[PDB]
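Chemist: Dropping the structure in here first, questions after.
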Amino acid sequence: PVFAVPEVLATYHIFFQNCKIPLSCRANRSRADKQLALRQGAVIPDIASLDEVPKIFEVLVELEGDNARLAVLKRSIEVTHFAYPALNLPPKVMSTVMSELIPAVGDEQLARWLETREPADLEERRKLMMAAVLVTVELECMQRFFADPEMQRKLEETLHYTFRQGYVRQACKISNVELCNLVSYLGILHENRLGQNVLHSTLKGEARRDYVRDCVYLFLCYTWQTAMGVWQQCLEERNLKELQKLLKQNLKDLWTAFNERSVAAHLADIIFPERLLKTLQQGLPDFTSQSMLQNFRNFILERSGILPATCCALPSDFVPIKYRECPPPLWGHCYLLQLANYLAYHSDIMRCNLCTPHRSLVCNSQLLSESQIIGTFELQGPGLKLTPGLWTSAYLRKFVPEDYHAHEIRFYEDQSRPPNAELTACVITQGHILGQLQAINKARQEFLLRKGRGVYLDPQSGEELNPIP
Amino acid sequence: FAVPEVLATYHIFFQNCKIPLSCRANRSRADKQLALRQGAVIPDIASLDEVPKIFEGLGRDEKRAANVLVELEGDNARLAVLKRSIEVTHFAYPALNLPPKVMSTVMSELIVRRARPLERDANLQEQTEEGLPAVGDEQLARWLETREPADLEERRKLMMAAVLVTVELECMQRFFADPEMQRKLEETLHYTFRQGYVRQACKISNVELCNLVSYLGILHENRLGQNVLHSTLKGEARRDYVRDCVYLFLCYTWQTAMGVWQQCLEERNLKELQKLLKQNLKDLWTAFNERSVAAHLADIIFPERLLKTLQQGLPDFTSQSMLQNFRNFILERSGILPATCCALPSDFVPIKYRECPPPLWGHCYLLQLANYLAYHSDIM
Amino acid sequence: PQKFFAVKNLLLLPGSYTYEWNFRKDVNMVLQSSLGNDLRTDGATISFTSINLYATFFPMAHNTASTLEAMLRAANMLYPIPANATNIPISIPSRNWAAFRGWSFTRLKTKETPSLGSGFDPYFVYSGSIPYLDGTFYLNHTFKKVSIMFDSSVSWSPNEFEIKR
Amino acid sequence: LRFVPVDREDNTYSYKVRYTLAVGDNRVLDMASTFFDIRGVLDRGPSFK
Amino acid sequence: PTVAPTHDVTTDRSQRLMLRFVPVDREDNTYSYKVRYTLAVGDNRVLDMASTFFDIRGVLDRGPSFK
């Protein structure tokens, strides 16, 4: 029973960062899809730092290789300033380390550290710390959050679910029960009929790569933003005093690290406790339906001053590609985009290792043989019937922790190497029983063929009047 | 619950049909017909007998381009790209039918009783009385004073079409034609487009009214809304977009009205309608034309008191945001990806009744009335 | 051949069960005729002398049976159609909305479909082809249009299909 | 295994037959493999041409 | 801000497609039915001519000697 207009208020997401569109936006790069292409063996992209990026080197212009979807867009657009999803650490967390810096340290302690009379080193160290606290801390937090192999497994499986490809599709087909419909939020695991997730098949060619690339990007943004919001809403102002004391105690060491990536390595460690990360990772990544992603996509578009009905428009198109092609600010966004592309090509979305090794019926003989006998089960001895629902539950629950290479793109069944673990069926374990069931099924079928019609045999004698060889 | 999601129970029925070949897109010169001037009156009802016949084909005067949906010249580039990309064979129009309960009772009492499945205890017994038409041949001949079977069949089909389409349209005439409702519709359009009077009200109060939203009179005071982007665009595209905005708003209004109706029924009302139908059967069966019977039925099931109680608080305030969300969900369900360049639902609607198939005359009237309010309000 | 278990495929563990089945002596349903003339009144009869059952058991280790035991721990509806009818509004009884993996439909004759569900239908006075039982349907070309109500349905989802215009 | 029925009643329109099965100890009974065996007399009526 | 796009601009660089083609000029002489067309540049594409096939619709009278 609901008596209210469909829209609701959600303070979790309402935050945006306004900055000028890059000269090197996606739409302004015709061959961007060429570089973005990934092949077998590609390794997960890593964050970058100002140490290896000296200076940023860089509204829409009709390029020579502008593809159809981008060609009409590059034309009908009043592009002045495109807003971006506000991807940031909680405002208080930030307050803690900006008020601590404010230059409070001064130059005397810096000179003590450098052990040299050159002020250039002092200025360089100050700039390193400022850049670290501005961009490299966040990049490190992202790197740790999304790089957990278990967390990457979870992301891959939720993407599998949302785009209905591979093992989830097989389960839906065999089950006769629709499994895509499950939509979740912080583990609540609701169910919605009013949800479309199979409309992405209507697109192909470069129209698909891009579109999916987008959908995955917004999904990652939604994940991170909800994570940050839930963390913020569970802040303790006592933990704030503890953070203040810890920063006071550690600043002496923190101002004495040579690398910038190292500087950020320790700041994240001190500020981002492992227990909190694990608690957030408990059940946070939640199933998202394509419809919700499109609704969020429209939110971003409208709030940013572009009518959703001025033909095609995707937020992922207004963002740079490489780190040295983007202003420091949006470096988190660049990292997110590279991560999204890596996941998209990893998941085969254009199976990853979640389908080919074991869950694939074609590759796994035992699983196929078990499936063939799904319905022809029977045992009364006064149900014991292997129902579709039970086998599908067993198939879905199973996942082999090994043989799932989370470091690079391997795509088993393309390598000429054996599997890490032997393939086994989901419910049935002993192969002898499976052989017996196969034998009884074959005898059943052959008998039915031999006497399906019934046979007429002579009344006086006993020969068959219509024998079939 | 997920924030950017939706699950209601009274705004999603989505009658499905094949796109009429004579739909709005396929008429390139539709813009000229859509033109209206000072000497224009509200669109009028049309009955099945009133129109001689229906023709669905593209017809003459339309020439296929040299390249369901056929590419044509003399049309907005939006239509060109739309036709080049999408050529679906079905669309999920919003449902505007009367509630299933009242329609079922009307049909059972008047046309024919619904035949439930035969439970297996006997067979070959021709107990036609259960499945017999409500009025037999002899009674119809008596009332019609003629043995001509052609007249009996034509009258039967006439009121079958009547109870299937016109009664639905009749209610609508009444419900949207009221001058007071007309004033309220103008006011809500001004509020949602922030034009003139609303702009000066915001200036005087120093508070933008874009955050004013209502639903059955229980205002939610939503703040995430912006209704100033439409001013950027101009031309036939602006007219098309506004004409749509208003058509969808009217569809939502009728849908919520028909939901509040469906909520408030009881078996007492069921028996009341049954008694009224059985006692008046003759005066409905014998009528001069489809307008008379439609009006009589409307009075039977649409008393002025009921209309009155519905009209109050019906035209709830709505945002451009809410509108787009509806449009999005319409196209999503139809099977059409929102990422497609410039797809709107009003394209799949014939302009006027002469070409529409019977079931979609309600949508045709919605679109025509939408155009009339759009032009009269001076959308500029 | 026994059919109920041909589509159900049952297996029996210990228990010493009883298995009883009935057979038909109505000539119309057991025999066939080219013309289709009521064989019951014409003077046709059937008579049995001895029926015996042949069964085939198979080995299976008690261990396997215990393993299994501890391991796992279509509707038909006929609607009337009066003579010279053109419309037919039907209402499906409300069952579990799930398992609606498509439905079929065809048109038969009252004189041909037997009132299955008793011991003997006295009104079955025809012995030709029973399409309700052997799948020899032939009145499929007498269909014009089928319309579903506005209630939403999963698509493999239109409302009306045109059969022949 | 052949199986002669325990009780048989030949009513006006039916021919009832009742059996008795044996426990499947170390064995399980493939029921769909079962098939009957009938023998009788048939009169095709005066309308047999 | 819209006027008219072109088929070359749309579509994909790796997509095949069919195009209908209504002729530009047609003259129905006594013994011939001339038809003239106009083709489009194959930019990033080449035209498989042997794949082309016409589409005729007309009326036929088989004469009094049809038995």
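Quick note: numbers on chain A are straight from Swiss-Prot, i.e. 159-216, 242-285, 307-554, 568-599, 609-695, in order.
Technique stated in the header: electron microscopy, 3.2 Å.
Keep in mind that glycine also has a Cβ here, set from the backbone N, Cα and C atoms.
According to Swiss-Prot, the protein carries these features:
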DOMAIN    A:348-466  domain 'RRM'
MUTAGEN   A:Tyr365 to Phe  Almost complete inhibition of ribosome shunting; when associated with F-682
MUTAGEN   A:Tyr682 to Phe  Almost complete inhibition of ribosome shunting; when associated with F-365
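I'd like these features described in context: how deep, what's nearby, how far apart.
Modeler: The DSSP secondary structure for A:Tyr365 (mutagenesis position) is helix.
A:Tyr682 (mutagenesis position) falls within neither a helix nor a strand when secondary structure is assigned with DSSP, and so counts as coil.
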Chemist: Distance check, please: Cα of A:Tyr365 (mutagenesis position) against Cα of A:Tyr682 (mutagenesis position), rounded to an integer number of angstrom.
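Modeler: Cα to Cα, A:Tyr365 (mutagenesis position) and A:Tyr682 (mutagenesis position) are separated by 56 Å.
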Chemist: If you count the C-beta atoms lying within 10 Å of each candidate's C-beta, which of the mutagenesis positions A:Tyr365, A:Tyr682 ends up with the smallest number?
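Modeler: Each of the mutagenesis positions A:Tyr365, A:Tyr682 was scored by Cβ atoms within 10 Å; lowest is A:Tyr682.
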Chemist: With DSSP as the reference, give the number of residues of the domain 'RRM' (A:348-466) in helix, strand and coil.
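Modeler: So the counts come to 79 helix, 4 strand, 36 coil.
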